[PDB]
Amino acid sequence: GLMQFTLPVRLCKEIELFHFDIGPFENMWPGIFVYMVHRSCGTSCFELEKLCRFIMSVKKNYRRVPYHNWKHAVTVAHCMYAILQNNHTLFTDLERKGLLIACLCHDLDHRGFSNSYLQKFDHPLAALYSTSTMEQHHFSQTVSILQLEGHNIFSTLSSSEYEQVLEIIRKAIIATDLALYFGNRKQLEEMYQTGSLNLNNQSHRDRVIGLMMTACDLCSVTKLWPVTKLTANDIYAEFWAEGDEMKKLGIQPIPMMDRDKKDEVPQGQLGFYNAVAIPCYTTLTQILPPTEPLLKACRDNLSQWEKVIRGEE
Ligand SMILES: Cn1cc(-c2ccncc2)c(C(=O)Nc2cc(-c3ccccn3)nn2C)n1
Ligand SMILES: [Mg+2]
Ligand SMILES: [Zn+2]
């Protein structure tokens, strides 16, 4: 019980910042996650033996794809850590537990293809789960891993606390389906502006946790420019593989996914920042003021893509 994880000095300080990059040393990522659980949640939240076994089974069930990989999982959990740590008193003990675990598991067994490609391919998962197809799959993989002998990190919760955390994780993982973000953010916007927003209303907390999940999921746009720009290569490597597979089904893909239209990337990033990322971090910052550094970093990155278009890089 007296066994802490400690990080080297630079990581001990930088892990607390929203723009932290977890680095290229994969074998330190589990340790980084346990560190974040210990500080976010407590040294008693989980049996270390079970938590380590859970982490390693999760890692094994992420695939070797350019972006939707184990690094993404840990990165998304770090952004949740930073939100939780800057909003100490707003979240219950169950929510802190559930949300880091949800972030770690939110893309389990991703193949690097969108919901839309699965439906056009007529993948068996598109028959089992008609909407949020990959996200319902990620939640299914999460429940499966939790039921492996030795992996039930929630075993010391009471029966009703166990049902609550699995429900926090289900809604948090479904919320990472970007198709659902637009409605959720619009509704949070109206509620914040007419002043009906009420963090004691469960259906409102669910909406706010959804937005936190979108914010954490998109957090590549909130890093320092060199991280954001090199992450974009990984994201587009999957988009363009998907476009290739569309062309194999005899469907011209959208330009976002066509490797023949790489020149259009900078203008496509502008649309994405303006339509998704800025609106996401603006509402998050209106609901949770200490998450403003995410909105500031995002706007810095929009300005860098505007400089790419003006030829200044
Ligand atoms: C889910 N997600 C994460 C990112 C993202 C985040 C960070 N870096 C790169 C991409 C994106 C995205 O780019 N989205 C995105 C890119 C383009 C586009 C259109 C034409 C030509 C090139 N790109 N359209 N959209 C909607 N979507
Ligand atoms: Mg996902
Ligand atoms: Zn994700």
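Chain A residue numbers are taken from Swiss-Prot; in order, the displayed residues are 724-1036.
When the header is checked for method, it gives X-ray crystallography, 2.0 Å.
A Cβ is built for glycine as well, from the same backbone N, Cα and C atoms used for every other residue.
The active site, proton donor annotation in Swiss-Prot covers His791, and the record cites similarity to another entry as its basis. Per Swiss-Prot, 3',5'-cyclic GMP binding site is recorded for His791, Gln992. Swiss-Prot lists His795, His829, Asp830, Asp940 with the feature divalent metal cation 1 binding site, giving experimental evidence as the kind of evidence. The divalent metal cation 2 binding site annotation in Swiss-Prot covers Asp830. A mutagenesis experiment is reported in Swiss-Prot for this position, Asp830 to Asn, and the note states: Reduces activity 1000-fold. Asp830 to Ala appears in Swiss-Prot as a published mutagenesis result, with the remark: Loss of activity and of zinc binding.
Neighbour list (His795 (divalent metal cation 1 binding site), Cβ cut-off 8 Å, at least 6 residues apart, same chain): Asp830. Under 6 Å, Cβ to nearest atom of ligand 2: this is the test, and of the recorded positions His795, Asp830, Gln992 it is passed by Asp830. Between the C-alpha atoms of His829 (divalent metal cation 1 binding site) and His791 (active site, proton donor), the distance comes to 10 Å.
Distance from the CA of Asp940 (divalent metal cation 1 binding site) to the CA of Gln992 (3',5'-cyclic GMP binding site) is 16 Å. The Cβ of the residue listed as 'active site, proton donor' lies under 8 Å from the Cβ of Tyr785, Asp830, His833, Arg834, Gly835, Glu961, each of these being in the same chain and 6 or more residues away along the sequence. Checked against ligand 3, the recorded positions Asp830, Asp940, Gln992 give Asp830, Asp940 in sequence order as having a Cβ less than 6 Å away from one of its atoms. Around the Cβ of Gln992 (3',5'-cyclic GMP binding site), the number of neighbouring Cβ atoms within 10 Å comes to 23. Taking the centre of the Cβ atoms of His795, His829, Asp830, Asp940 as the divalent metal cation 1 site, the nearby residues of that chain (Cβ within 8 Å, site residues left out) are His791, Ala796, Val799, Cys826, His833, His861, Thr899, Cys939. Mapped onto three states, the DSSP output places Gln992 (3',5'-cyclic GMP binding site) in helix.
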